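Shown next, in C-alpha cells, is the structure this report addresses.
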Amino acid sequence: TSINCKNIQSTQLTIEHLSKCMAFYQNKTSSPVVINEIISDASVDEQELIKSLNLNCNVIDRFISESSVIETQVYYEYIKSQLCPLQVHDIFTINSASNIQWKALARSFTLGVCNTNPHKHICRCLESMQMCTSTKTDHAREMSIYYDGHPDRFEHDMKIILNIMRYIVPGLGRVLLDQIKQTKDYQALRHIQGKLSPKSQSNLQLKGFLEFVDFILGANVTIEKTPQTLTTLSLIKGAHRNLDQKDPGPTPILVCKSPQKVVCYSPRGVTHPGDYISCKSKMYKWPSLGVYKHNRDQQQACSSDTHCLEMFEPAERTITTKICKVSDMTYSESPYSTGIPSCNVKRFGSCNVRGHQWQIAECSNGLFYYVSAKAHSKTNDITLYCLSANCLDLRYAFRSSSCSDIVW
Ligand SMILES: *[C@@H]1O[C@H](CO)[C@@H](O)[C@H](O)[C@H]1NC(C)=O
Ligand SMILES: *[C@@H]1O[C@H](CO)[C@@H](O)[C@H](O)[C@H]1NC(C)=O
Ligand SMILES: [Cl-]
Ligand SMILES: [Cl-]
Ligand SMILES: [Cl-]
Ligand SMILES: [Cl-]
C-alpha cells in the first residue's frame, strides 16, 4: 500500500511503514522545489511554523534529528525529498562524494566475521572496496557457521552495519536505524535495505554491501525484541505539563536562563508538533544545531555550542494559540558538548569573535578551540598541545560560524 508522509496515520507509525517515507523512496531525482511552494498544501499556522525555520538543504537533516515527534521528522524528511533531490540521490552514483563516509566507517570498524579468514570478499569489500561483486556468494557456508546459533557475534556485526548505514540514509533513515538498534528488531532492517538495493544497482560497492546485509539478516539466530517507545503526536496530546503561558520572547537572547523543553502542537487540523525552549518563561525556537550546557554556567542553555555565541530566536506569534506541553530538557551529545584538555593541532589561527581577536586551534577532528596563552606541546608529539594552561582543564569547541576574518 501507499501512505501520505505529509499526514501519517497512527497505524502507519511502524518501521515497515515509516521506511516508505525515507526521502530517496520518493523517486524524485531532479528539479528542486522552493520551500514556500512545498508547504502551500498545509495549514496557515503550520506554514508560519515552517517558514520560521528557514529550512535549506544544509540544515534540514539537523532539524530532522533534532525533532522529538516522529510525525514532524517524517514531514521534514518529505520536505527534504522535495527540496534536495540531488543531495538525496547522490549516494547511488558510483564513487560519488556522498559515498565517502560509509565506506570510511566500513574501513575503520572491521566486522567480527572478518577476524578469521580476512580474504573473504565481504571483508575485502569493506576494507579495500575489492570483491564487492561477490560479497554474499563467497564463503557463505563459513559465515553461516560463524553466525548461525551465535547471537552475541550477530549483534556485534549488526551494530556495526547499522552504524555504517547511518551514513547511507541520513535524516529519517538514521532515526529508523537507531530505533532498530534500541529495539533489537533486526529483521525490520529488511524494510530499509529492501528499498535501497533496487536503487544501488549502479553503485556496485554499495550494492555488494547491501547484499551482505541481506545475507546476515538471513542468519539462523533468535533474539527477543525490546519495545519501541517512539514519541508520537498521540503521546504529546495525551500528556501533562500543560503551559497556560506561551508568550514568545521579545527579542533574541544568547543565554537561556531557567531552560525548559517545550513541544507545541495546534489544536485543530493536521499538525506536526514543533520544538521550542522556554527561557525565563519566554518562548524561543529550538535550534537545529542543538542546545548545550553553558560552560560558564551549566544550569544555563546555549544555542549551537557551549559558548552562548548563537542567538535564541523568539517563537512565532501564533504560539499562544497552540497547545504546549513541557518536556524534559535534552542537551546535545555531539562533540561540541564534551570538553578536552589537549588535542593534536593541525594549525593555529586568529579569529575575530565579538569584535576582538582570539588565538584558536583547529584540531585533527576539525573543531575549533580557544587556545590558552599558556598552551604548550607535549613531550613526544610536536602537534599534541595542551589547550588549557594546566593541561587538565576542559575546553570546548565553538562553531566556525561565530568566527569572522579567520587568519591562519
Ligand atoms: C518509488 O518507487 C518504488 C519502486 O522502487 C515504489 O515502490 C514506490 O511506491 C515509489 N514511490 C512513489 C510512487 O511515491
Ligand atoms: C537453526 O539452528 C537450529 C540449531 O540451533 C537447528 O535445529 C535448526 O534446524 C536451524 N534452522 C531453522 C530453525 O530453521
Ligand atoms: Cl525526477
Ligand atoms: Cl544524528
Ligand atoms: Cl573554552
Ligand atoms: Cl561548525
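The residues of chain A that appear here are 467-874 by Swiss-Prot count, in order.
Going by what the header records, the deposited coordinates were determined by X-ray crystallography, 2.0 Å.
Cβ atoms are placed via backbone N, Cα and C, with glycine included.
The following features are taken from Swiss-Prot:
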type	residues	note
MUTAGEN	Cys580 to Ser	Loss of disulfide bond; when associated with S-589
MUTAGEN	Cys589 to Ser	Loss of disulfide bond; when associated with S-580
Completion exercise
Other C-beta atoms within 10 angstroms of the C-beta of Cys589 (mutagenesis position) total 24
Practice task
Round to a whole number and give the Cα-to-Cα distance in Å for the pair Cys580 (mutagenesis position) and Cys589 (mutagenesis position).
Solution key: 6
Handout entry: Other CB atoms within 10 A, centred on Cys580 (mutagenesis position)
Key = 19
